[PDB]
Number of protein chains: 12
Amino acid sequence: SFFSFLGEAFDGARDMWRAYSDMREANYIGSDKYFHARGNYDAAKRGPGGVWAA
Amino acid sequence: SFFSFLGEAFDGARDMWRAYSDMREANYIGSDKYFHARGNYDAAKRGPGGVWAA
Amino acid sequence: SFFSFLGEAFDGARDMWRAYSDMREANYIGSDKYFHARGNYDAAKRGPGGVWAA
Amino acid sequence: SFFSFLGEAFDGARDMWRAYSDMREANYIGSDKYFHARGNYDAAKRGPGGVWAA
Amino acid sequence: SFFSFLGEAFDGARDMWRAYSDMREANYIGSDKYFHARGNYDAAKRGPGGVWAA
Amino acid sequence: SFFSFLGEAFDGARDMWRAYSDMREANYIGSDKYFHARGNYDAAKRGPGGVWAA
Amino acid sequence: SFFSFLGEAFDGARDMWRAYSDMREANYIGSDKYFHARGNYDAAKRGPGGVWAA
Amino acid sequence: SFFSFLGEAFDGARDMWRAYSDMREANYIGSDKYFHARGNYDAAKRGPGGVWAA
Amino acid sequence: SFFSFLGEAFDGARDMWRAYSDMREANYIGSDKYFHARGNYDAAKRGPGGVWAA
Amino acid sequence: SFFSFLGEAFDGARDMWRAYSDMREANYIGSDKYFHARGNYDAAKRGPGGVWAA
Amino acid sequence: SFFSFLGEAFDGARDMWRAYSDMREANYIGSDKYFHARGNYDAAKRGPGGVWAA
Amino acid sequence: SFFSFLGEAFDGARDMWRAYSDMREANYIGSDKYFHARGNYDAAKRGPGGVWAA
């Protein structure tokens, strides 16, 4: 389960539940980057992202 | 489950549930990048993305 | 479970639950970066991200 | 379990539960960075992130 | 369990539970950085992060 | 267990539980930094982080 | 990569590479079994399986 | 990478590489079993498995 | 990396590399079993497994 | 890295490298078993496993 | 790193490296068993395991 | 690092390196067993294990 909200038989109010997270490059199992690396050049660009709510 | 909202028999109010996340490049199992790499050039560009709500 | 909210048979109020986190590059099992590395150049850029709520 | 809120049969009030954390690069098991490294250059940039709630 | 709140059969009040932490680069088991290192240059930049709630 | 709150059959009041901590780079088992190091340069920058609640 | 064999420019011999494993119910990320469970009965049967080479 | 064999420019001999493991129910991140459990009955049966090489 | 063998420019001999392990139920991060448990019955059966090489 | 063998530019001989281990239920971070437990019955059976090489 | 062998530019001989260990239930950080326990019954059985090499 | 062997530019001989250990239930940080316990019954059985090399 990732960010699953389960509500039952309730009386909700305003702004009641908030789950905010930044999980970039998290939760790796056996996942290698440049494991046997020689003479490499890494200049990859990644622009803005995520959630921008106003 | 990813971002599944389940509500039953309730009285909701304004702005009640929010689940915001940035999960870029997360949750890898056995997934390799440049595992046996020699003399490579990485300059891939990725522009803006995500959710922009105003 | 990651950020799962479970409520049952309650009377909620305003701003009641908040779960905020920054989990970037967390929770690694057996995940190597530059394990056997020689003469490499790492200048990857990553822009802004996460959750920006106003 | 990461940031899972479970409430049952209660009367909630305002701002009742808060769980805030900065878990960047935490919780590693057997995860190596630059284990056998020689003559490497690390200048990777990472911009702002996390949770910004106002 | 990380930051899991479990409440049952209660009468909550305002600002009742708070769990704040800074866990950056914590909880390592067998996780090496620059274990056999010679002539390396580490100038990686990491911007602001964490939880900023106002 | 890290920062897990368990309450049952109670009458809560305001500001009742607080658990604040700074656990940066804590709790290491067999985790080495620069174990066999010669002629290295460490100038990695890490910006502000943690929990900022106002 | 799972069980990928890559050989190049070699002189192989008999029984040269063997990779045997039992990975049943391994490598879970955020995957819950009976998370909020009450009064359940689990008697599922699973017969023999795996690799039987003679 | 899980059980990946990479050989290059070599002269192999008999029975040269062996990687045997029993990884059942290993490598869990945020994966809960019977997290909030009450009055459950678990009698699931699982037969023989794995690798049987003769 | 889990059980990854990397050889390059060598002269191998018989029975040269062996990596044997029993990793059952190892390497857990934030993974709970029977966290808030009351009156449960656990009698799950698991048969033989692993690697049996003759 | 778990049980990763890296050899380069060598002359191997017989039975040269051996890495044997029993890592059952090892390496836990924040992983709870029966944390808040009352009146439970644990009689789960697990058969033989591991590596059996003859 | 767990049981990682790194050799470079050498002349190996017979039975040269051995790393044997029994690490069952080792290396725990914040991992609780029966933390708040009352009236529980623990009779879980675990059969033989580990490495058996002949 | 756990049981990591690093050799470079050498002339090895027979039976050269041995690292044998019994690390069962070692290396605990903040890890409690039966912390607040009342009227419990512990009769869990664990069979043979470890490394058996002949």
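Numbering of chain H is taken from Swiss-Prot, so the residues present carry the numbers 20-73, in order.
The backbone N, Cα and C atoms fix where each Cβ goes, and this holds for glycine too.
Per Swiss-Prot, the features are as follows:
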{"type": "MUTAGEN", "residues": "H:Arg33 to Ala", "note": "Reduces affinity for heparin; when associated with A-37 and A-65"}
{"type": "MUTAGEN", "residues": "H:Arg37 to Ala", "note": "Reduces affinity for heparin; when associated with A-33 and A-65"}
{"type": "MUTAGEN", "residues": "H:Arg65 to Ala", "note": "Reduces affinity for heparin; when associated with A-33 and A-37"}
At the Cα level, what's the spacing in Å between H:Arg33 (mutagenesis position) and H:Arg65 (mutagenesis position), rounded?
36
Number of Cβ atoms other than its own within 10 Å, given for H:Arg65 (mutagenesis position):
21
Could you give the Cα-Cα distance between H:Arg37 (mutagenesis position) and H:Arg65 (mutagenesis position), in whole Å?
27
Ten-angstrom check, please: count other Cβ atoms within 10 Å of the Cβ of H:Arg37 (mutagenesis position), all chains counted.
23
Mapped DSSP class for H:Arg65 (mutagenesis position), helix or strand or coil:
strand
Surrounding CB atoms that lie within 10 Å of the CB of H:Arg33 (mutagenesis position), all protein chains:
15
